[PDB]
Amino acid sequence: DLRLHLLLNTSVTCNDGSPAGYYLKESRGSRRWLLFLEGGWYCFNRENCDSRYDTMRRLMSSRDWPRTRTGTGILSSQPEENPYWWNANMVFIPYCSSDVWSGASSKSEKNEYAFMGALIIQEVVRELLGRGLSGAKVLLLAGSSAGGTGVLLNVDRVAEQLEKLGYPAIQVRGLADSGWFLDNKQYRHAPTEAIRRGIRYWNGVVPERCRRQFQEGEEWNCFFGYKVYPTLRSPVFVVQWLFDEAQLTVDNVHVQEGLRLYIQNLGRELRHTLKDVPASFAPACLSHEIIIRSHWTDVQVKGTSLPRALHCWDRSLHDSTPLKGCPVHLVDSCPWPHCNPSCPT
Ligand SMILES: CC(=O)NCCc1c[nH]c2ccc(O)cc12
Ligand SMILES: CC(=O)NCCc1c[nH]c2ccc(O)cc12
Ligand SMILES: *[C@@H]1O[C@H](CO)[C@@H](O)[C@H](O)[C@H]1NC(C)=O
């Protein structure tokens, strides 16, 4: 089990001003550190956040967090469940800022809620340095759903923070699961407007190179993987279902020719956005399932599982071009959900 630590800097808070925190299981014989960002949508104005506070309060407050959590999937310490990184130091960072991990705003007399996701990540990193992270060789910042987009928004800032604090030897990398969305035409009649409003409400921050491309008022563009990814310097592995259920939901899809063409075009567009992403795993499945699930080993693309592809990615980032039998770019080409037989049932 991973044990809860509330942040010692109690000014770095969840939405309601309670301290943020992290769950940690140390592995003293390992210099690998996995920091996982939880997902769970977001809220973008007072009324929308008030509703979330009533029925999704664990995503807005630490007051009711349990003392422990079990690590599952890529956070499992069992080699049978986690062939990739079972011996790593494991960190689960609860999502309690409702800001896609982008916020840097405290509660005040003008702000009913604090949106501090970007500061929570930096404070977790800072406090972990005293608990053994100072000796790391690899810090993998991973995350699912809103946490996957959170990886894209924060991985280079973690890399910058460690460099400025005096740790140039820690290799910071990202693993973005289920956070790679398209600002596409909806099937029926938006997220882009909700994100636009959210960024202003949260004082949301995006990576500097992406911000400089899109400029003031247009920071929402950097929440879309295919736009922010080319601006990132840290190595990032992208995991994305071609027919992601959150994508389809915001596209108002829940089969006649118009919908068939819509779904096929979505898969093709997703495939296209990954063509120049050398470390990626994109199965042709309709799913909301994420990499902290216990059976994450089961899905394969071209006969290669995700734990294998991640291992191949580790090999590709050794100090010493492609590896025989150890691929890292795995994108399905078949055009309909479950045309891959290994898709989750
Ligand atoms: C699902 C969706 O609306 N995607 C478009 C907006 C968007 C970009 N990044 C995100 C991360 C989490 C999330 O809940 C929505 C988004
Ligand atoms: C996921 C999502 O938000 N899609 C909508 C993006 C969007 C906003 N305005 C639009 C106008 C034309 C279009 O082709 C797409 C959009
Ligand atoms: C706590 O965090 C805030 C926000 O990052 C920062 O301004 C402040 O200096 C921190 N306090 C201490 C004692 O480090």
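All chain A residue numbers match Swiss-Prot; in order, they span 88-276, 286-350, 356-421, 427-451.
According to its header, the structure was obtained by X-ray crystallography, 1.4 Å.
Cβ coordinates are placed from backbone N, Cα and C, and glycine is handled just like the others.
The mutagenesis experiment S232 to A is recorded by Swiss-Prot, whose note states: Abolishes enzyme activity. Unable to mediate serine depalmitoleoylation of WNT proteins. Less than 8 angstroms from the CB of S232 (mutagenesis position) sit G126, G127, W128, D264, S265, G266, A342, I391, each of them six or more residues away in the same chain.
According to its DSSP assignment, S232 (mutagenesis position) is coil. According to Swiss-Prot, the active site, charge relay system annotation covers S232 (among others).
The feature active site, charge relay system is assigned by Swiss-Prot to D340 (among others). Under the DSSP three-state reduction, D340 (active site, charge relay system) is assigned to strand.
DSSP classifies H389 (active site, charge relay system) as coil under the three-state reduction. Sequence annotations record features per position, and here Swiss-Prot assigns active site, charge relay system to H389 (among others).
With 9 residues left out of the model between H276 and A286, the distance spanned by their C-alpha atoms equals 9 Å. Across the unmodelled segment of 5 residues, the C-alpha atoms of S421 and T427 are separated by 9 Å. The model of this deposited entry stops at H350 and resumes at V356, leaving 5 residues out; those two Cα positions are 10 Å apart.
It is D340 that, of the active-site residues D340, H389, has its Cβ surrounded by the most other Cβ atoms within 10 Å. For the pair formed by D340 (active site, charge relay system) and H389 (active site, charge relay system), distance between Cα atoms is given as 6 Å, rounded to the nearest Å.
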